[PDB]
Structure formats: C-alpha cells, structure tokens
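Below is one structure, written out as structure tokens; the observations come after it.
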6 protein chains.
Amino acid sequence: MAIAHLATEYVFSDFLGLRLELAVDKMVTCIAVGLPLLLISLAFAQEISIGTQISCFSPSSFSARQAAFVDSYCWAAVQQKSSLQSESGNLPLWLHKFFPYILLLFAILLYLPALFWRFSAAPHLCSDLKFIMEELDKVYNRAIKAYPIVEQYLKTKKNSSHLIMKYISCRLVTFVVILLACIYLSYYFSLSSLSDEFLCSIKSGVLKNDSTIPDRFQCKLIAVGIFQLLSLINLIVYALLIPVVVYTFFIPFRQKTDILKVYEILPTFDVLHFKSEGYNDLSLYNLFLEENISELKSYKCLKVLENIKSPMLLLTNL
Amino acid sequence: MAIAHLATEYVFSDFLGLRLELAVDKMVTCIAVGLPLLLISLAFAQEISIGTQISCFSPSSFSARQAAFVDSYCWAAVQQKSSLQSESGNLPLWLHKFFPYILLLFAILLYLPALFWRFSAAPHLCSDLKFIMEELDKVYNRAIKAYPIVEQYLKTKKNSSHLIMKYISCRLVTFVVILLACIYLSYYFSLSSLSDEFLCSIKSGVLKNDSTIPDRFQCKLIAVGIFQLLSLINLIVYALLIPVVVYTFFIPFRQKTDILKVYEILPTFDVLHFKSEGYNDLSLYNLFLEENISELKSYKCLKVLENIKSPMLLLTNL
Amino acid sequence: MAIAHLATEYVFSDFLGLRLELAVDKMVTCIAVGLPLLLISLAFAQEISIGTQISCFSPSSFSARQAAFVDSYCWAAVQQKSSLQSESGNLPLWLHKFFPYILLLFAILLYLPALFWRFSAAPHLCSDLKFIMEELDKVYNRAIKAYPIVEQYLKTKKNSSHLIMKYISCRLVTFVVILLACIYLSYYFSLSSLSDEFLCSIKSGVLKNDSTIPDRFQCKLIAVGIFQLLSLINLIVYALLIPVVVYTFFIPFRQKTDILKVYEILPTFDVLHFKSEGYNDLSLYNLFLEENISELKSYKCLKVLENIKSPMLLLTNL
Amino acid sequence: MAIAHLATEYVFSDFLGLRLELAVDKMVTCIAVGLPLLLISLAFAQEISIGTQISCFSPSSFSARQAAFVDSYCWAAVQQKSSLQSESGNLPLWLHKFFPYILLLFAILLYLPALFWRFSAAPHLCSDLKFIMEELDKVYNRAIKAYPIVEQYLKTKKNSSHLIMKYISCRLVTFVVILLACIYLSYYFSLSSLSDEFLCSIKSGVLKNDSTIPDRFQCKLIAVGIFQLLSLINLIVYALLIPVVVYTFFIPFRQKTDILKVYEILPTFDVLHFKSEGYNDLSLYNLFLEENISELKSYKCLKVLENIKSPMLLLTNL
Amino acid sequence: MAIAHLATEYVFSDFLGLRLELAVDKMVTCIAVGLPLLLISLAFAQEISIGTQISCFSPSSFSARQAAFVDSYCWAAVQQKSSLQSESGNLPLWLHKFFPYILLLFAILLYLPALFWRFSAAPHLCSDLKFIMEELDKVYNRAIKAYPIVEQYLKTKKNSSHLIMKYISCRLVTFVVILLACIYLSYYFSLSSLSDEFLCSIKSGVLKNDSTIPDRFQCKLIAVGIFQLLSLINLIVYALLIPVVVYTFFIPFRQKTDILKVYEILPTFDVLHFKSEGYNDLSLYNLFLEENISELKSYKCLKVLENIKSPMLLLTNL
Amino acid sequence: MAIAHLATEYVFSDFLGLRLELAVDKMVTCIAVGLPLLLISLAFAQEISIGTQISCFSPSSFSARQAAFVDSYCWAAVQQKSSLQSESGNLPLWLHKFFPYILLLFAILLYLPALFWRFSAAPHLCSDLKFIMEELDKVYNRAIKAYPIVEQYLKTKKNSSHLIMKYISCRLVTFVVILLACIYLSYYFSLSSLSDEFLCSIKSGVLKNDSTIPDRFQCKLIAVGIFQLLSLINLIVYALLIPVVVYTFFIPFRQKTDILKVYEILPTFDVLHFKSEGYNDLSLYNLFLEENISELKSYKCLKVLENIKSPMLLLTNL
C-alpha cells in the first residue's frame, strides 16, 4: 500500500512567502533527508519483506514454537557478542540489525542543520530581507518621483562575518554527516554478502545441558540482501551530494549575477561593486538576495529596463 | 481496498493560478510518473497477491518452520550470486526481486525533471509571464484610451538561449529515462516466463553437512507472472510517450497560433513576426504564452474582435 | 468495513462555478468509471472474499507448507501457457487472474476522455462561456437602459468545426472503450463456469523426478464465481450506456430549447435561427449554453417574461 | 471498531442554502439508503462475524489445507448450479452469497432517484425558487413603500406539467425499488433457515476418481443466520416506507398551508386560490415553497401579522 | 487502540448559533445515544475480547478445521431453533448473539426523536426565536430612544398547541424506547449466567449418520459475561434517565424564571403574566426562550438593571 | 504505533476566547481524565501486550483448539462465581477482567463534572464576564475622558450563592470520584500478585462426565502484572490531585490579588473591599475575573500604572 502514499508525501510534497532556504540547498536537504526515509520504508513494506528480518533452520524435530524460540533468541544473540560464531566478527552482524535505525540516524543528523538553520538563521535573515526589499521599493518609488542607508548597512555586512559563519557551520555539519555516512555505507556495501549468514546457539547453561538441541543453528538475515541493494543506491546519490555541497562553499562563484548593478543604473543607487570576494555576511545575503530579489516588481521592471538598455518616458509608461 | 482510493488520488487528482507547466507536458509527466506507482501498488495489493512473493516446495518431512526457513533463505539467495543454479544466470532473478523498486526508481527519475523544472524554471518564467500579461493589459487599456518595451524585451529573449536550454535539458532527461526504462522493460518482458522458477539450496556448510536436507529446493516467484503482465502494459504506454516527447521538441511547429498577431492588429502593438524558427527563449515563452494568454480578458476580446474582423464603436461597446 | 465508505466517496460524492461538463455526460462518465471501481473493491472485500483467490486440493500427505507451495505455484502457472491442462485453453484462465486489473483498465480508459476533455476543451470553452454570458448581461443591461458582436462571433462558430471535433472524438473514444468492454464482458460472462476449475502440476524437472507428487492437482478460482456475477451487472449497466452515448451524438435533437430565441425577443438581440443542423462548434456551445445560461439572472427574467408574454413597466418593476 | 464510526457518518450526518429536497423525502431517502449500508457493514464487522462466511466439516483425516480447499471450493460451488445437492434448489444458495451485494444494489438503486433528482430537478427548481423569493421581497418592500408577474408565471406553472412529472417519476422509481426489495426480502426471510445448510462435493473428475474424498461435505453458511435477522429489520422499516411514499403522492393534501394567502392579504398581492387540485408544476412548487418560504423574513413578518390579525403603524413598527 | 479515540469523539465532542435543543434534553440525548455506542465498541475491542464471540470444546480427535467447523456451525445454530438443547429455551441464546445489534437498535431508536426534532421543530422554532429576539432588541432600542406585536403573537402561541405536541410526542417516544430497553436490559441481566453455556450438535443428516461425531458439543459465549456487566451499567444510567425525562414534562415547573418579567419593567413592554399553566406552545417557547434569551445583550443589561433595582441615567450610562 | 500518536492528542493537545475554566482546575481535569485513558491504551498496545489477556496450560494431549476452548471458557468463568477455585474469592478476579473498563468509568465520571460545568456554568459565567469586562472598559474610557452599576451588581453577587454552589458541587463530585478511585486503586494494588493466577475447570455437566479433561486448568492473567504497575502510577498522581482539589476550596486564600483595587485607584471606581470571606458568587467571579481580567488592555495599563505608582499626563501618554 504505502509506496504510492510515500511518493505523495516524501516525493511530491515539501514534507520538511520569503525564500529562507536556497532552492539548491533546500533540494539538497530534501533529497538527503528524503532518500533514506523512503528507502527504509521500502525495505520493510510487505511488497518486499517476506516476513521476519531473521529466520533459522531448526531441526525438523523441533516444534514450531521451539523453532520460533530459536529465531527470536538468535535475533537478540546477533548483538550479544558472546553468543555467535561469525566468520567476520560480531560488528557486521550488529550493523544488519542496527541498519534501519542507522539510516534514520543519518537522516535525522542531516535534519539537524536544517532545524538549526530554521531557528538560528531564517528569522534573522527574514528581518534583513524584508528591510532590504522595502528600501529597494523606496529607491524605486523615489526613482518614479523623478540617503545611502541600506548600502551602508550592507557595507557593514561586508565587514561582518557572524551570519556567514552560521551558514559555514551549517554546511560543514551537513557535509561531514554525509561523508561519514558514505564511508559507513561503503563499508556496509563492501561487507561480503555471506555475512547475511551466521551461526547461532541457544546453549546457555540450562539449554547447554540439553543434548537434544544442536550445537549450532544456521540462520540468514533476509533483509541484508535488500539492505545492500538499498545501501548502494543511497551511496550513489550521496556521492553526488558531496560535490554539490562543496560547490555551495564557492559563494563568490555562486554569486552569478550582481543584481545590485541593475539598481546601480538608477541615480537613486550607488556604486555597489559588491563582488564579496571577502567571505562575509554580505556574500551570504547576496546569494539569498539573488533568489529573493526575484520577488520584487521593481527588480523585474529594472531588469527588463536594463536588458532593453543593454528612460523617463519608459519609466512613466510602466 | 486500496484500488478505488488509488484511483481517487493518482487518477482523479493532480497528486504531483499561472500555467507553469504545459498541459501536454504536465499530463505526460503525470501519466509517466503515475502509471508505475499505480501498477506497483496493484501488484502487491491483496486483490492480486496470494501472499509472499516467493515460495518453495520443501520436503513433506520438513516442519512448517523448516519450510519457512527455505523460503526466507532462498529469498536472500536470489540476489546472492553464489547460491543459485539459474538456467539463465543470476541477473534475471535479481530483476524479479528488484522489480518493484526498479519501477519506483524510474518513476522518481521521471519526477526529477519535474522537480528540477519547478525550481529551475517555474518561478523565473512566472516573473516573466506576469510582466508580459500586465504589459498586454496596458496595451489594451491604452487601446481603450483612444513604448515598445515588452516586445524589445522579448526580442532579447529571441536572442537569448538560457531558459530554453533549461527546457531542452529537462525534456532530454525525461526522454532518456523513459527510453532506458523501455529497453529494460522490453528485456524484462522478453525474459522467458520459466525464469520465474529457480533452484535453491540451503546447503551452506553447517547445513551442507546435513544429508537429510535435499540438494535443491525448487521455487517459484509468483509475482513474476503479474510483473510480466504489468511490464507489458507499462511498455505500451511509455512507447506511446516516446513520440509525444519527440513532438515536444518541434517547438516552432508546436507554435500553432501567433497570438501576438492578434495584438499586432492594435496600433498600440508592433510587427511581431515572431515565428521563432530560431530555437530561443522567445519560442519557449511563445508556447507558454499561448496557453497563459488564454487567461487574459483582453486577449479574449481581441481574439473575438479579430475573429469577427476576419472598430472603435465595438471596442467602446465592450 | 469499506462498503459504506465506498458508498460515501464513489456514490455520494463527485470523486472524479461553470458547468464545464454536461450533466448527462458527466453522470455517464461518473457512472461508467464508478461502477467497475466499486465492483472491484466489492469483490475482494472480506465481506465477500473467503481468502485467497485460488486454492488447490493437495494430497493429505502434504505438509501445510507443501500445500501452500501448490497454491502459489499454480497461481503463477495460470498465466504460464506451458503449465496447464485447461479444458478451454489457457486464455480464459489468464482472464480470471487478470480480471480485476482488466476492469480497472477499462475504468482508466474511460477516464482518459474525461481527462482529455478537462485539458483539451474545458478551459477553452470556459473562456467562451464567460465572454458570452457577460455579453448577454450587457444586452440585458442595455435593454434596461431603454453591436452584434457575440452573435457574429458565434456565427463564426457555426462555420467552425474545431472544438466540436474535440467533443466528437471524446465521445467516440468513450463509446469504443465501452463497446469493447461489453464484448469482453459478454465473452467473460459467456465463459462456462467450469473454467473456474483447472488442473495444475508442479512437476517441473526437479519435482518432475519426484514420484510422490501427484501428476495433477485440481484447483478452483473462487473469485471467478463472484466475478461472473459482477461481470453481468456491469454488462447490464454498460449496455444501457451504449444507447445514451449514441443519443449524445444527436446534438441538434439534443438542442431542446433555443434559449437564444428568448433573447431574440429583445430589440438588443438579433434573428438567431440557430438550430445548428450544421454540426459545428456553435451546436456544441448551444448545448453547453443551454445548461450554462440557466445560471443567468437575465435569462431567468427574460424566460419568465417570455413565458408570461407567451413590457417596459414590467422590466422596470424587476 | 466501525460501529460507532458508522453511527457518526451514516446516522449523525447527512452523508448523502435552499431546501432543494423536501425534508420528509430527504429523510425517506436518507433512511432508505442508509439502513442497508449500515446493516451490511454490521453483518461482516468482527463484532458479529466469527470469520469466513462459509465453513465445511472435512473428514478429520484431511490436512488443514485440504479442509481449506473444501471450504473454498464449495464457496464457488454455491453458485455453480451443477455442483450441489440443495434441498430447495440452487437459487436460495446463490441468494445467501449474493445477499450482501443485493442489499447494496437496492441501496444504489434508491440513490439513483436521488442522484437523478439532484441533476434533473434541483438546479432548475433552485432558479425558480430564488426568482420567486426575490419577487416576494419586492412585494414586501413595495408594501413598505406605502405588476402581477410572478403569479402569472406561477399561473403558467399551474398549466405546466413538465417538472411535476420529473417528481412523479422520481417518486415512482423509488417506490418500485422498495416494493421489489420488500418482496425479495420477504422471500429471503421466508426461506427456511435450513437453507443455511447445504451439501457439497469436490468430486470433479480428478477428485471424483479419488475414493478417499467423501461423496459429500456438509456445510453451513454462518452469515445466513445474521442475514435473516437483518432482512427482517430492513423489511419492517421499508414496509413503513411504502405508505409514506404513497402519502407523498397526495400532493394537494400535502399542501397543508396556502402561504400565498398570507401574502394575499397584501394589496401588493392577488387572489391566489392556488389549491392546485390540478396536479401541475405549481403544486410541486407549492410544497417546495411551503418549506422554502419559511426562510423569508417577509413571510415571517406577514405570518406573524396574519396570525395577530386572525396595519400600517405595525408595519412601520417592524 | 480505539478507547482513547472513542473518548475524544463520543465523550469530548458533540458527535450528534441558536440553542435549538435544551441543554438538559441535548445532554440526555447525547448520553442516551452515546452510552450504548461506547459500550458496544468497548465489548469487542481487543483490549477485552479474547477472540471469537463463541468457542466449543471439540473432541481432541478433531482436526483444528473440524473444531473450527463446530464453532462456526454452532454460531448459526444459536439462532436456529431446531438445533439446540438450551436449558432455558432458544430465545436467551438469540439475545446473546443479537445483543450487540440490540444495543445499537435502541441507540438508533433514541436518535429518531433527535432527528425528528431537528427536522420537525428546530428550523420552525429558529424562525420564531430570531423574530422574538429581534423584537426584544427593538423594545430595547425603543427604550433607549426615551406596538404589542410579539406579545400578541406569543399570546396566540398560548392558545396554540401544535408545536408543543411535537415536543410532547418527541419526549414520549424517547421515554418509551428507554423504558422498553430498561425492561429488556433488566431481563437480559436477570438471565442467569449459565445461559452463556449451551449444548450444540452438528448432527444434521449427513453428519447425523457419522458415529464418530459426538452427540453434543459444549460451548460458551465468552462475550455474554462482558455483556451482562455492560448491561447492568447501561441499566443504571438509563434508570437515572427515566426520572429526568419525567421531569421534562413538568414544563411550568421547569419555567424557573419569567424572563419576560425582566422586560415587563420597561414601559415598552406589557403585563406578561405568562406562567403558561396552560400546556401550550408558549410554554415550550418560554423554556427555549429562557435559554436563548441569555444570548441577548439587552436581556443581560435589563437583568443586571433589574437585579440592581431589586433608571434613565443608568440606561444612558450603558 | 499508537504511543506517539497518543502523546500528540492526549498530552500535547487540549483533547477535552474567554477562560471559562480555571487553568489549574482545567489542568487538574485534563490530567485526571487524561492519565487513565493513556494508561488504558498503553496496557493493551502491542508494545506491551504479548497477546490475549488470559492463557491456560492445557494438557499437551489437547488439540490447539481444545486449548483455545479452555482459555476462552475460563475467560467467561472468571466472572462466573460458580466456576472457580480462587484463593481470595471471586471478586478480585472480576476486577482484573473489569479493570480496563473500571479505569474508563472513573475517567468518564471525572468528565461528568467537566461536562456539567460546561453546560451548567460556562455560558452563564461568560455572559457575566463579558458584561463586567465591558463595564471596566467604560470605566477606563470614562477615565480617559478626564454610575456604580457593575459593583452594585457584583455586590448582589456577594449576597448570591447560586452559582458558587454549582462550583462547590462540581468540585465535590470530582473529589469523591477521585477518592473512591484511590481507595479502589489502593485495594487493587494491595491485591497480592498471586491473584493473577487462578484455577479453572470446564467440567460443566457434559464435560464433567468426560474423564479425559483435567479437574483443573491453571491459568494466569498476564495483563494483571501490567495493571498493577499502571495502578500504582495512577494512584500516585491521583493522590497528588487530592490536596490540589482541597486547595481549590480555599477560595478566599486563592483570591491572591484584589485586581478590583487596581481599578479602585480610579475616581471612576469605588471602595471595593471585596475580599469575599463570605463564600458567595462574587468570590467565584473574583477568581475567574483574576484570570479573565488579564485579557484587558485597561487592566494591563492600570496595573502598570499602579505598579509604577506603588497621572493625567501618563494616561494621555498612553
């Protein structure tokens, strides 16, 4: 059932009016959090899962309940380091049982920069964006009429580094969580499929005395096959996310258009050579402004006017 | 249960006021994404699925749990390349277990151009469309009263190629995902039905020592019959999608009406011979404008007036 | 559970302010799509389904799992043309397993003309209807005050055939999907009930060697009884739909009232003898207008005034 | 679970601002459709259903799966006229398996007059009601100020018979569906309880050869006991509905108050002796108006004024 | 699960702006309908129900399916008067299986006066209440300024008996449904617990020939214990409802305050000695008015003014 | 699943603009009703419940169905006073099976004072509160401008005792329901854990004759362990509720601030020494007013002004 419902919520909706997240970063966030949550739900859903994550071959002499005991005992035994006879150590077997939680942990860890960003930065930036947009409308309205406060404020943001460091840390945490997940997933996929099989014994002391119980059961972790397939898919996507997040650091290269220069044409505007090669809060505003200025009617008119110029009658014809 | 609910959400709703997607392209997208999601849910739903995707004939000497072990072991074994004795190699058997995920992967891959289009193009175009529509209302209002800014802007769009390349790439990605899916589905349907049957052994070393376990179990993947039927249906539809997407490229042929010529009749309008045989952003606007201009009251009046003409009193009679 | 919920959504709601579909055609569409969706859900719902669609008599010597293997193997075998010993060929047995999907396919196929109509025609017609209604209110307001634009536009629609052909094709596709479904359902109901029983063997080569497995199992497709009952019900309804859709073609006979003649009484209106015996877009508008004009206050007053006449003081008394 | 949810939706809500259905007829409709839907859901709900609708005594020598085969085979056999040894013919056994669908069929058949009435009459009448109400407010406003259009229109409705025949047919269809359901339910309740027991054999030819299978199984349709109880309840209610629907025909006797006479007191009103002993559209309006006039402030004042009279200062004191 | 959800909908919500039901009568209705619905859902919910309503001790020689046949056969047998060997007649055994429906029947029967009251009285009274309230605001506004229409209207209501008889019958039906339910519940609780045990035989003729089947099974209706507890709880509550409904008849004693006398203080009001010891529609209005007048700002001011008096400056100070 | 959903509805929401309940009393109510509902749902939820509330050790010679009969028979037997051999009498065993209903009964009993308070007091008080608040705004507005009606009204409330007795009874009922629940819970927790084990026999007369059935089964009520833990938790909380409700009676001590004295500073206000050591309706208003006056802008200004004073220019500076 779930799969199509999962597509509606997780894929066709922003399940996570200003643009307080950059569309690429928001998509990166939405993809990065969304992919493991979807894959987790897809692994267990009955469209794939035959049943229990684990099963063991009991002796045929066992009652069905005795076999059920072996399965359930060994499920606990998988983590219990004493219990097992793994050919590759206990830790890979833990990782299989842990694996659905481990995907979720990485998903939540990636959500933490998003939740941190929402509280730490979004309303603070929202206050600035609203102020800046309204000053540009005054500049536009005063242009239609035919002091340098907002640019001197943003000049101070070119000196400032406080808010950009909030973004820098937010990006860095996101990158590291992905990178460690990629190495973990790489190891988890590198773990030989044979690890899905392991030997178990219920022969704790009371059962240990019983000669009728076999010295080992042999058992297979059916999900592990599915998990390895899922892990490779997630590794591919996250491996693509790594260079994208690296690109996010290239902020002055990301400042593709100096929209300020479109206003600079106005006599109500100033010589804002604001290519912030200084990695400062202005640079972060400039990227956010590049998206958020697109909201502005004044910007649209001026960009159109700039593009054609590339005026008083035309401005009045507006 | 689900089937009628599935029809409401997936078929009778846009589960994915300006028209920021072309109706055909949106329908193509909605069909292309919707069909596999529906077919996936239909395969597993209890109205079709007898039960587990897999079952094996144990010996009758096996306890029910021993048989359950064989089924679950072999489900993992299907991917485990060492385990099996397939008559056609391991890979077709992987594809059966993978198949419900593989449909979903193609569905999500087709959603990526849609999600890319929403972020990369829709608000950017929306800004242009709103500007252009409002300029046409000025042209209309100034006609009622009885400079060439928007046409000179759109003239620059006839020089521009940036936004059209966003559409070109969006279309191309969609086409390639379909095409590879069609070849995959063709192979998957071409795979002989006998592949649904495969031989399995639980005889890893501990069980390998046990002489009482048979050297093979024989097993059948019951979903594979349903999947082959579903695959053919999806292949037929997507094979119909391939020429439609090809037609989407024929943009100047898709520019069926020069709505600009309806405004060209006005003295407040200009000689816009704007058959963009140059594949440029203007051409993309022209298609989107052809749909979006239908919103305009002014367009409706002028088209009516043009159709009758095919005026000052009439314009005042409006 | 579902049945009463199904009644609320599918029967007591439009699960599919202008009237952009004709009430009869919309009801025809809603009935035609709704009936199979309801019947599908009713077949499987536990209020009717005993359990699995299929069961086989194993030997009593079989373990319960061995019997479960026979059922599940034979479910796949039903489509597998090699497997069976059907008394009436493989194809009828496919149709039983396919049958719930086949009803849904016809339902979706009938939805395609509806979805096509929504995109291809509804907003285009909506633009015309709004224009025409507003012109009639001007005619009414100008009557209260005491040029032929809309009638000359609609005169051109009497020349035009583009939009009517969209309706013609929409109706024709709907008719053909029903007709083929009726012939399919007729065959499916004509298929002798004995087809519900079929012989199966699990004796692929590994099992073929085993002498203990019987040469055949005998099996019954329990849903097939329910499906035949459902098929007859659906056939009856759709057989009633066939003449209704035929009647939809009789468009000039469907033009029961020349509402234009009610306006023709006005000196602000013209000699619209618009019985469109020419099957042209005007005729399609006339039917849609016949429903949609009922919205108009002016129409209501004029129809009342016409009916009484069957005036200046009365018009002022309004 | 469902029962209390069922009460909220089906009993405490109108699950089906003008009063476009008569309250009695709407209640009759809501009761008539609601009762079978509720009873169907109550029959199957686990608060009553032990399990499967059917069970058979296998031999104790049968495996549990062999017994499950007998149950499922015989469920299909119940409709299969060849299969059985019924003491009262095949048809009563069909009726038991069919019975939950048959209740639903009658429910939907009764919904058809409601759905027909909604489309065929409700908006047409709504247009008339709004017109008539607004004319009465003019009569009231013109009374406060201190031509016979609406009464001459309604006089023509006294000549007309078109809309009343829509109601007549709507009532007649509803009556006949109930009546046939009552006779069916009477027969179904009259069917002796022993019919719940029937003999079955799986001895189609392959099984027919097997001597170990018994010549008959004996089987009981557990729901049939519940269904007979439910059928009697539904029969009682519908038997009460029959005289109510008959009363609905007595339209001039249903015209309990000539509300027009309350307006007739006004000098802005006329001698409307409109006891429509002629069964004409006016009569149908009069009943609908009797409910719908209750909306009117003017009516309330005039009825109050009439009741006290049973005035200019008082009218001004309003 | 359900229990806390049941509390939210049934207990913490009005699951059934004027006060068109008296708060006590509405609470009586809500309690009376709500209690059985809650108790029904509580009986079956898995927090109480072990499983099936019925079970029988088969012979240990029976297969599990043979035992399942005995349970299911005997469930039908409970109503089948021929089948059983009850120590107290068949009818008590019917009542156990019927009992969950019987509670619901009483619940719906009590809802009928509520649904009848909603349609038969609530909008009719609503029209009167709105009129009366607005006349009192005129009296208040005309007091601030410093004919007897509404009191002469209500004087006629003191002559009238039509609407009070609607209430009288509504109350009487509610009382009788409760009373018969109480006697039924009293009998059902009085029925000795041993009735939960009953003897059954599957020995209809085919099974009757089989000597291996026992002459009786012994069976216990596990719900009957729960039902007897529930029945006593419901009996206690409804026994408390009986005197409350009796009190509802004491309408002139229920007319605790002559709110009219608070207005009688005004010179814009009259000598309304309206203790309606005549059981007439005025009396019913007086109770409804007593609640509904509490809405009025004017009433609040006058009651405050009366209470202090117990004025022109004060009225102006308002 | 439920637990986190339960937290959202029951813990993070008011599942039960004036403040018509005191925040402490509302929290007391919400806690008191909420705790048992949550604990009930937590007991049965599969995160805790192994399965059925009851199980018995059958002989190993019993078929699984025979064992299922023993469990289900004994579940009924627990209440049936004849059946058992309890070491501590029948009544403790009833209490275990009854216990989930008994918690709910206490929860609903505590809801009754809340539902009584909502109907009996909340709208009556709401009328008073709105009046009093608006009079204080007149006093404030008349202060800004620079008769004793509301204080003389509230003086009469100091004479009155009618509404306070509604609160007194509401509090008293709540206290008694808690107290009896605490004694019941104390007994239920005091009941020795061994009571969870009890002996049962199915040897009613038909089974009594059978020598193969054991003279006793031994059985354990698995929920009883969970219930005892839950009972102690609920007892602790309710034991804390007892002194809180006692404190609610200390109304003049609860009148922590004479907000009236803040207005008394005004020349538009009077010497309201309204420490209602007379337990009268004024006292109840004073507590409700203490919360509800916090709404008032005027109060906030005056309290601020009082706190600073602890003025005409300042009042104008407002």
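Residue numbering in chain F adheres to Swiss-Prot, whereby the residues present occupy positions 1-16, 27-156, 192-355, 362-369 in order.
From the backbone N, Cα and C atoms, a Cβ is placed for every residue, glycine too.
All protein chains included, F:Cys40 (mutagenesis position) registers 18 other Cβ atoms within 10 Å of its own Cβ. Swiss-Prot documents F:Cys40 to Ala as a published mutagenesis change and attaches the note Abolishes S-nitrosylation; when associated with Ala-346.
The Cβ of F:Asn254 (mutagenesis position) has no same-chain neighbour under 8 Å that is 6 or more residues away in sequence. Recorded in Swiss-Prot as a mutagenesis result, F:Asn254 to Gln carries the remark: Impairs glycosylation.
Following the DSSP three-state reduction, the secondary structure of F:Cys346 (mutagenesis position) is helix. Other Cβ atoms within 10 Å of the Cβ of F:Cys346 (mutagenesis position), summed over all protein chains shown, number 16. Per Swiss-Prot, mutagenesis F:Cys346 to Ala is noted as: Abolishes S-nitrosylation; when associated with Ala-40.
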Cα-Cα distance linking F:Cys40 (mutagenesis position) and F:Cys346 (mutagenesis position), given in Å to the nearest integer: 33
Reduced DSSP assignment, F:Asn254 (mutagenesis position): helix
